[PDB]
Amino acid sequence: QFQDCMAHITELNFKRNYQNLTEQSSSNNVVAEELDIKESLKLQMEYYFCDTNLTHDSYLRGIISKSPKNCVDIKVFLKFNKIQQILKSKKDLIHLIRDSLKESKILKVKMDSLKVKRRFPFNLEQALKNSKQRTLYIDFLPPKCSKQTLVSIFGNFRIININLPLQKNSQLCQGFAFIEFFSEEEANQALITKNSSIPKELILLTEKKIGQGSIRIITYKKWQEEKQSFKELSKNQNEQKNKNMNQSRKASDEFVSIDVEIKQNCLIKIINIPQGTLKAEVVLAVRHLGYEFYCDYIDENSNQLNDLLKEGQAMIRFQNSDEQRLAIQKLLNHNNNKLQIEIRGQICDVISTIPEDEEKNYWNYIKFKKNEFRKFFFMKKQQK
Amino acid sequence: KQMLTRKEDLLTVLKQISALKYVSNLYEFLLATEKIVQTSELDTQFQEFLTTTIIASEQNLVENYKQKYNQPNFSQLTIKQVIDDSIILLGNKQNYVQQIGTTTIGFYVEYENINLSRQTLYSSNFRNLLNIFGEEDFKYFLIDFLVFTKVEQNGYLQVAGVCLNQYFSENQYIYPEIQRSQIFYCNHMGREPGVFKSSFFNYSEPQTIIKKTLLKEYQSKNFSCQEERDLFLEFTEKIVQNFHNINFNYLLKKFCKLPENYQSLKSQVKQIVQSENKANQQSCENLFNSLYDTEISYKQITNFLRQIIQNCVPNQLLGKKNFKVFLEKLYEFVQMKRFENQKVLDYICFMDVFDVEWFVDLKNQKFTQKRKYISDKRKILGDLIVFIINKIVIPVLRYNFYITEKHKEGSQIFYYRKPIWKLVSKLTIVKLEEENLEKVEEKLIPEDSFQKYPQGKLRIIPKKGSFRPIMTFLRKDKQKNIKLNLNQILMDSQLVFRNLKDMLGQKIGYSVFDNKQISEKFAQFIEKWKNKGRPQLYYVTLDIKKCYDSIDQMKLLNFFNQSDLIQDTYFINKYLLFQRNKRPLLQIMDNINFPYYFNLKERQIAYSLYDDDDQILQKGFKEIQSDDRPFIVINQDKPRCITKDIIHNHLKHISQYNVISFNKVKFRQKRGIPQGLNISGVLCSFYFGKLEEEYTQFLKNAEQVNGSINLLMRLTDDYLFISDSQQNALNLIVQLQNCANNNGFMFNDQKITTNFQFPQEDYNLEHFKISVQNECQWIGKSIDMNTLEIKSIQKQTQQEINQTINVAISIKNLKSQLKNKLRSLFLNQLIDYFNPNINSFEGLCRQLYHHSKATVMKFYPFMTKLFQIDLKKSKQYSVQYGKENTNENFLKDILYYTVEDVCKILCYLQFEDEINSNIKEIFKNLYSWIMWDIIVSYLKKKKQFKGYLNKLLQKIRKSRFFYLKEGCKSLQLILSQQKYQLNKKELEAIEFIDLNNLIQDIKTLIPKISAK
RNA sequence: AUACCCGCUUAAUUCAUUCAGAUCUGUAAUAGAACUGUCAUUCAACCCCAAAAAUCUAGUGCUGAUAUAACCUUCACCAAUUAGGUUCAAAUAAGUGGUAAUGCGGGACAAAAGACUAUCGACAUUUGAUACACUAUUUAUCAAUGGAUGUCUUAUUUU
DNA sequence: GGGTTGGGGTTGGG
């Protein structure tokens, strides 16, 4: 019975926003003559996940999206700001909530399940556009604080909600506020009554928060319509000059590394590696120490063509100098305490320390590699 | 498409084997080698022998044996000399037919064993063959070729060449096995709950004692270093210390406690035991039921085991997550069935290696070779799992519980507390002593039989209101030089009585033993009923209660002594039989061998020295074939002799001095023969056949005295009788009652199922409880009294079905295991009653429908278990079925091929080779559609199969329906050509198809086949 | 049910004590109190008959259909019953049985395009080549490839 | 100083 359900649904959220306008004004209440705590909690919670609030909330929708069927626990409501005030036991509170919602119209409840289920699923984005059409943009509000006066005096057209920002700007009532109307037809009716405002004045300047400055009483769609050109000009403008951006981005990744990122002592050179030994075996031999290192397989002895002297030498760049010293202790082969190691069945020679000029040049081409790593992505992005 | 045929030729089958390159008969080989010419004349018998003899070789050697003009062919040596020369030339090779029963010593050959095939080798036909061939060519022909000679209508005997059985033949770690079977049937009881005093838990009261008692795990090779062993030793010490602090009484009282009226039950049992007079039957039955309703639940026992494990084993031994995984899998292990078991991989594949913190590696392989490190630590994790289980869980269950299965509950497992089982054992002993068992003393039994025969053990299975004793004879006495059990001692007499069973079938009574005999008797009776003209039928069903115990030993001995069907002396022959399987012949990917087409079976036979008609001395085998397909037999060199006196001594000993033990208390039977011996069924059948032939004289002449059709069969102690005369049925009942009264036996429950109603007062049958039903039920089979059709009886609930299914799955041979299991499940019972001479087309369709509906529910747990393993992690299956829907593809392939094979077998069974291929294909398509529709309807609701698989199965079903419709449409045009003349069976099939209107759809036949 | 993280789970006396041996008390014979030893022939698996059997890399007529159809829809799972849809796949269900359910207490950041050197040849990817494994393994190096990652955004509590 | 042939597998009737 979707046709029943759709009409059944439309009644509910109407009853919901109906209560919200009343409770903020405290117009009606059942007090304690006939309990009605069940109706109070009902209004509270299915407002807590009413369409308008979730439009403002945008969080409980996510938390129910976490659940597979989106059925959610009662316990989550007990932590809420103005729910616990019922007071007077969680094992009893769950039963109370359950038999309070057992006749509810938007929450499926049955077999004492630990979960609650809103009877209409997701439809978040669709409500966003419908509400956006129903909403209206206000930009003529002087900083005077007359929120209660505003809501009591705007009883001229059917309004879903008034979104007045609090403390976003200075003092309490500085923001330009947001107002939604009962329907798109209601918003169009409010527009037909040209600049619908307080009855004593609707087109001229007046007092209080609705003092009616530059009278920008238009709905959300034309608010974005007037946004469009001004926002798009700034957003587009002109593309950034891509010629010097990579050169600017060089500095930190290039010219400080040898003493800021990896100290010069962390670099250890290896020589006399026979040809025919793949670098995988060499990096495995270095991994035998267990520390973390960067291996620069030295085939280009010029250190910045396919260099003919392949696999002759190797360069190891540790992360930390102390780890490098620990590796030196490990590379201090306890059988002979010789700065050497065997790879692929052949013993090769290692260098513990390299002259600082060669270390600086090696770091220079390392930073060149880093710069070109940053250049590839930068040229890739510069066309977008 | 390829179809199975009832008639096949050995040469045609052999030509389909790729290994053999040259296959031909002897005559054509001789003509090709030009040893003989067509113009030459020979004896008719020799010509027939040459034509029938079949030879084969791995290569083409016609040129090698080409006739040579250098020297003619004249023979001067003996055939034995030529054979000896060939055997000597064979040398060290030890797999040839001619070497059977003989040995070679230098250039001398020695015969020491009996070979029945040597007669063919030394026959005059082979003498003339040698005369034609020549010595030098014969000696090599006996080696280069495989010689097969026809000795029966379709049988062949290999006499030379390599033995056919030779064609039917870097390591990896194998994890240990959980000894789950040790839990069952433990009758021991101890003053304090816990474990056995022999266990290391109790033996200790330092690390020295624990090391001494647990060396088998301490010095394992999986440990990398001594530090790992020391850590494991410390963990074992901590476990032992923690174990002694467990309040077993409190745990039992909390989780699995005794019933409230346990004291009342104990008092009742004691009163019954102490009472001198016979106890009340209904009171004893109520006590039995009350005792049996005290079983413990799976959840209760799981909670008990989890509580025991948690406070006894340190959590860091396995890891935080691995401990929880093990605890969770413990329930699954607990609820696991009787002939089913778990595997170490079921735990290893779900826990994490790196969770363990105390693991240490001598070499830093954690980052270099992660896979090698993982394997090395898995080798230790599995050892830890096996140690924990087999050292804590199994001993506790064995000591503190008696675990067994009920009578009619199938393979389902049940648990009972030990004192309850002690009470049950006492009550069962009291019941058996009054009836058939007596306490015995070793003084009475002669020492000869005492040292010559082993004793048996007694086991009791719970039953509704009673028990069911089972005695076993597996044990053998280590002392007194005994190496065999009773069955191994008596299997010679078992062979002799199995030979007796053949003439026991029809000569001296109404006894049946197999569904083939039942089916042929039913077919003959159905044909006679058809000849009579379909008159009304009545049936009676009754059975004997405790037939084995109601056997008179003196009467049995007298029958054995005076029976002339048992000869004085017999000889035992052993041979190997090769028989065609149910696989159609491939038509000519390259590796085709004998096992693809033949099944190897080992057979023994006992034969007499008389000049019998079957002349077993000439052949060495006695086999019955239901088809014309050929088979091959090769003899063996292990003969044995058995004498009637030995059988007499064995029968006397088992009848008089049968001794069994129970709770270290010896007992002895007083009447009858013990059930469970390999000869018990045959002996019982013969003994009761004597009395029934004594008392059923009138049936011998009734069918011609007044021309009344009547059928009587007896399977063991169960009787079934269908006739046309209510007077005949009543006379049979009266005669059986008289025979029972005279011979001192009775029928079960005083209950009889009939198709009619008669006054029991006239025939003194008042004590009988006659039950009237319009549908007969016999040995689990359902028979119609209107159409005289037979179909099996199937269960109706998945709970009933699952109780009789044992699931065992190994990743190594998933495809083969599943295919064979499904094949066996489909062909278990349907093949034995799919005879077209019994049912019509509609009956066959209904039988197949119901059998398939049963089998799909039977097999469902197998794919439920299969889905627990993801094949995408196995290369062997991923390379073949992708990585996305590996399980679905594997299941689809298995189901498709199994269904196709079953349909082919069903068509072969239903139709003969003379029927039209179009009819065969149409029926195969119809059967395939039925099977696939049943499977799809069953599986369309399951959640695991809800998605990808259902579309494929629906596509297969639609394809089968389309193919069936297309074949039906094309058959009309095929027959309209007038090129074929239809026989009566083809006309019947055409009429059936046209009546059911298979051209359009299937909705007409479904109500007729799905009726229940 | 994401069962994501944490903790313990009536946590407390015995429901029960076969068989055998060895003590004390009582009895018209019954019994009661206390102690010690203890799986086994050291291994347990019943039999009869019949069934099936690739060293399963090898395999489909790979699939055109019966809107009298097939699919899809419920707050775990299974077993069933009804209502509603759709025309090669998505949307919104109502009951009836069995079974899992432990239970409490504490906890629970969003999304479409951006500003982004903030980081990375120590970033991330489909792969593909090699080794280490393989009975259902959780990955290392080069090759190729291009973004990935981390913040601020645009947004804010009858959360 | 050695020595039936020990298993593997478990369905449906009795």
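All residue numbers given for chain B refer to Swiss-Prot; the residues shown span 11-179, 216-251, 281-663, 687-1110 in order.
If you're wondering, the header gives electron microscopy, 3.8 Å.
Each residue, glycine too, has its Cβ placed from N, Cα and C.
In sequence order, B:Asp618, B:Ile619, B:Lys620, B:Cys622, B:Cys782, B:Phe786 are the residues near B:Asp815 (Mg(2+) binding site), counting only same-chain partners six or more apart with C-beta under 8 A. Sequence annotations record features per position, and here Swiss-Prot assigns Mg(2+) binding site to B:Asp618, B:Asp815, B:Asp816.
Counting only same-chain residues six or more apart in sequence, the Cβ atoms lying under 8 angstroms from the Cβ of B:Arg137 (mutagenesis position) belong to B:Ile89. Annotation note: B:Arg137 (mutagenesis position) sits in a helical segment as assigned by DSSP. Among the mutagenesis experiments that Swiss-Prot reports, B:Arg137 to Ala is described with the note: Decreased reverse transcriptase activity.
DSSP assigns B:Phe158 (mutagenesis position) to a strand in the three-state reduction. The Cβ neighbour count for B:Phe158 (mutagenesis position), using a 10 Å radius over every protein chain in view, is 28. The annotation that Swiss-Prot gives for the mutagenesis experiment B:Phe158 to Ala reads: Abolished reverse transcriptase activity.
Reduced to three states, the DSSP call for B:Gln168 (mutagenesis position) is strand. Cβ environment of B:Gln168 (mutagenesis position): B:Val107, B:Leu156, B:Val157, B:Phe158, B:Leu174, B:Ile730, B:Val731, B:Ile732 lie under 8 Å away, each six or more residues apart in the same chain. Here the residue is the original one, but Swiss-Prot notes a mutagenesis experiment at this spot, B:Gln168 to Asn: Decreased reverse transcriptase activity.
Per Swiss-Prot, mutagenesis B:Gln168 to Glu is noted as: Does not affect reverse transcriptase activity.
In the three-state DSSP classification, B:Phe230 (mutagenesis position) falls within coil. Around B:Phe230 (mutagenesis position), the C-beta neighbours below 8 angstroms that are at least 6 residues distant in the chain are B:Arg413, B:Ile478, B:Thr479. According to Swiss-Prot, the experimentally introduced change B:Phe230 to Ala is described as follows: Slightly decreased transcriptase activity.
All chains included, 13 other C-beta atoms sit within 10 angstroms of the C-beta of B:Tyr231 (mutagenesis position). While the structure shown retains the original residue, Swiss-Prot records the mutagenesis experiment B:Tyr231 to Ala with this note: Slightly decreased transcriptase activity.
Taking a C-beta cut-off of under 8 angstroms and a sequence separation of 6 or more, B:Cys232 (mutagenesis position) has the following same-chain neighbours: B:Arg473, B:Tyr474, B:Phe476, B:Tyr477, B:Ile478. Recorded in Swiss-Prot as a mutagenesis result, B:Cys232 to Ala carries the remark: Does not affect reverse transcriptase activity.
What Swiss-Prot says about the mutagenesis result for B:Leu327 to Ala is this: Impaired assembly of telomerase holoenzyme, which can be rescued by TAP65/p65. Other Cβ atoms within 10 Å of the Cβ of B:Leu327 (mutagenesis position), summed over all protein chains shown, number 15.
One mutagenesis experiment catalogued in Swiss-Prot, B:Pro334 to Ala, is accompanied by this note: Impaired assembly of telomerase holoenzyme, which can be rescued by TAP65/p65. Of all Cβ atoms in the shown protein chains, 14 besides its own fall within 10 Å of the Cβ of B:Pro334 (mutagenesis position).
Quoting Swiss-Prot on the mutagenesis of B:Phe379 to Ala: Slightly decreased transcriptase activity. Around B:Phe379 (mutagenesis position), a 10 Å sphere centred on its CB holds 22 further CB atoms from the protein chains shown.
Sequence-distant neighbours of B:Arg534 (mutagenesis position) (same chain, six or more apart, CB under 8 Å from its CB) are B:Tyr231, B:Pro544, B:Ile545, B:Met546, B:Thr547, listed in sequence order. According to Swiss-Prot, the mutagenesis experiment B:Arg534 to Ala carries the following note: Abolished reverse transcriptase activity.
According to DSSP, B:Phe542 (mutagenesis position) sits within a strand segment. Using a 10 Å radius centred on the Cβ of B:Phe542 (mutagenesis position) and all shown protein chains, the other Cβ atoms total 18. Annotation of the mutagenesis experiment B:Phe542 to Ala in Swiss-Prot: Abolished reverse transcriptase activity.
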Quick one: of the recorded positions B:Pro334, B:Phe379, B:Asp816, which has its CA closest to the CA of B:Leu327 (mutagenesis position)?
B:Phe379
So, three-state DSSP: helix, strand or coil for B:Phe379 (mutagenesis position)?
helix
Could you state the whole-number distance in Å separating the C-alpha atoms of B:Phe542 (mutagenesis position) and B:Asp816 (Mg(2+) binding site)?
21
Please list, in sequence order, the residues in the chain of B:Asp816 (Mg(2+) binding site) that are at least six apart in sequence and whose C-beta is under 8 Å away from its C-beta.
B:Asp618, B:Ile619, B:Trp876, B:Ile877
Length of the line joining the Cα atoms of B:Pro334 (mutagenesis position) and B:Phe379 (mutagenesis position), in Å:
17
Other residues with Cβ within 8 Å of the Cβ centroid of B:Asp618, B:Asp815, B:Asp816 at the Mg(2+) site?
B:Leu617, B:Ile619, B:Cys622, B:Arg812, B:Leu813, B:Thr814, B:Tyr817, B:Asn846
Within 10 Å of the Cβ of B:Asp618 (Mg(2+) binding site), how many other Cβ atoms can you find? Include all protein chains, please.
20
